[PDB]
Amino acid sequence: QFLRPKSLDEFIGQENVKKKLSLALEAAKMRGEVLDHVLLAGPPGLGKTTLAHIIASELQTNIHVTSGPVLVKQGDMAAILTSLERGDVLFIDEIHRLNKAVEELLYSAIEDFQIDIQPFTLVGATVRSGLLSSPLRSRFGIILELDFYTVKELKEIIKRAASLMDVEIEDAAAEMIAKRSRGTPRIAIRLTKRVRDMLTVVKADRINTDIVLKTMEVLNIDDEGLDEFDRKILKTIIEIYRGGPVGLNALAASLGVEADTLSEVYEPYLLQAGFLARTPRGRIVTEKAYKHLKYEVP
Ligand SMILES: Nc1ncnc2c1ncn2[C@@H]1O[C@H](COP(=O)(O)OP(=O)(O)O)[C@@H](O)[C@H]1O
C-alpha cells in the first residue's frame, strides 16, 4: 500500500472529483460534523477504494471496509452498523450488490440512524452508479463519478511509482507506458512494476523506450494498451458475429465470462477508446477496431 495515496494532495488527477470532495471534507472537519454520504462510481482501478480511505483519514475517523456480496444475512450488516463510532466511515465496495435484506436494513440506518446507531458516513463504491436502486441512490448527498485518466495524469502516476520503487525513468518511456495503461492507475502501476523487472534483468541505469517496448512484447500489450482478452473480445465480435450487433448475453457466453464482468470491467475502456459501440440491437466493433487488429474492413 506504499503506492496508495494517503491524502488528496497525493491523489493525481480527478480534479473535478477532488475539488468537490475537498469542499465537503474541509467544511465538515471545520464544523466537527459527520460528512454527508458519498458514492464513488467508475470502472475498476480508478481510485475509488483509495478515496474511501482518504476520506476517513482526513476526517480522522476509522474506516470499516466491507463488500456488498459478502453481507449475506442482516446479522452481518446489523453487527457492522453497531460497531460504528461517531463519524466513522462505512465503506461498502460493490455496494449495488447488496441483497434486499441487508440493503433494506442499511437504508434504515440512513434515514434516522436507527434500525440506535452512531452517526456515520456511508461511502459506497460501484463500477456504475446506475446499478444502485432508486431508494438507496437518492440517499447519497455527494456522488463522485470517476472517468478514465488522461495520458498526462497517468504519466505523472507512473513517474511517482517509479520513484517510490527506487528506479529512474525517462519521460518518453513514462509516456509510452501511460499510453498503454487503458486510462487506469492500477494498470499503469502494474505495467511500471513489470517494466522495472525488465530493467533489472537487462541491467540498465534507467527505464527507456527500448526497455518498455521489450516489456510490452513479453506482456502482449499492443500500442493501444489492449491485452489478450481485450483483443479476444473484439476478435470474437468480428469473426463469430461479423462485427455485430451482438447482444451482451450472447457475447459473454461465447467468451465464457460473466456478462457483468464484460460490460463493467472490459467494455468501458473499449467504448471510451472507440473500438466498440453499443446499439439497441447490441454491441458492434468500429472501423478503428478492424484497422487496429489488421482485419479487412468489410
Ligand atoms: N489518483 C491516483 N494517483 C495515484 N495512484 C492511484 C490513483 N488512483 C488510483 N491509484 C492506484 O491504483 C490502484 C488502484 O486503486 P483503487 O483505489 O484500489 O481502485 P478502485 O477501488 O477504483 O478499483 C491503487 O494502487 C492506487 O494506490
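Since chain A takes its numbers from Swiss-Prot, the residues it shows come out as 17-131, 147-329.
Header lists the method as X-ray crystallography, 1.9 Å.
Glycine too: its Cβ is placed from the backbone N, Cα and C atoms.
Per Swiss-Prot, the features are:
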| type | residues | note |
| --- | --- | --- |
| BINDING | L19, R20, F27, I28, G61, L62, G63, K64, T65, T66, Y180, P216, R217 | ADP binding site |
| BINDING | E26, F27, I28, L62, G63, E127, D128, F129, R170, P216 | ATP binding site |
| BINDING | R309, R314 | DNA binding site |
| MUTAGEN | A156 to S | 32% DNA-dependent ATPase activity, allows branch migration |
| MUTAGEN | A156 to C | 38% DNA-dependent ATPase activity |
| MUTAGEN | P216 to G | 11% DNA-dependent ATPase activity, allows branch migration |
| MUTAGEN | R217 to K | 5% DNA-dependent ATPase activity, no branch migration |
| MUTAGEN | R217 to A | 43% DNA-dependent ATPase activity, allows branch migration |
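Distribution of Swiss-Prot features across the structure.
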{"residue": "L19", "record": "ADP binding site", "Cβ contacts under 8 Å, 6 or more apart": "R191, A192, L195, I220"}
{"residue": "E26", "record": "ATP binding site", "Cβ contacts under 8 Å, 6 or more apart": "none"}
{"residue": "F27", "record": "ADP binding site", "Cβ contacts under 8 Å, 6 or more apart": "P21, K34, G63, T66, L67, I70"}
{"residue": "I28", "record": "ATP binding site", "Cβ contacts under 8 Å, 6 or more apart": "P21, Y180, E184, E187, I188, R191, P216"}
{"residue": "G61", "record": "ADP binding site", "Cβ contacts under 8 Å, 6 or more apart": "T215, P216, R217, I218"}
{"residue": "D128", "record": "ATP binding site", "Cβ contacts under 8 Å, 6 or more apart": "none"}
{"residue": "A156", "record": "mutagenesis position", "Cβ contacts under 8 Å, 6 or more apart": "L55, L56, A57, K64, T65, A68, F107, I108, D109, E110, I111"}
{"residue": "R314", "record": "DNA binding site", "Cβ contacts under 8 Å, 6 or more apart": "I268, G275, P276, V277, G278, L279, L282, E298, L307, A308"}
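Around the Cβ of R170 (ATP binding site), the same chain contributes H53, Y123, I126, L153, each under 8 angstroms and 6 or more positions distant in sequence.
DSSP gives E26 (ATP binding site) a helix state. Cβ crowding, taken as the number of other Cβ atoms within 10 Å, peaks at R217 among the recorded positions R217, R309. Candidate binding-site residues: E26, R170, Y180, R309, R314. Not one of them has a Cβ under 6 Å from ligand 1.
Across the unmodelled stretch of 15 residues from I131 to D147, the Cα-to-Cα distance comes to 7 Å. Under the DSSP three-state reduction, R314 (DNA binding site) is assigned to strand.
Take the mean position of the Cβ atoms of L19, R20, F27, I28, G61, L62, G63, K64, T65, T66, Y180, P216, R217, the recorded ADP site; other residues of that chain with a Cβ within 8 Å of it are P21, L67, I188.
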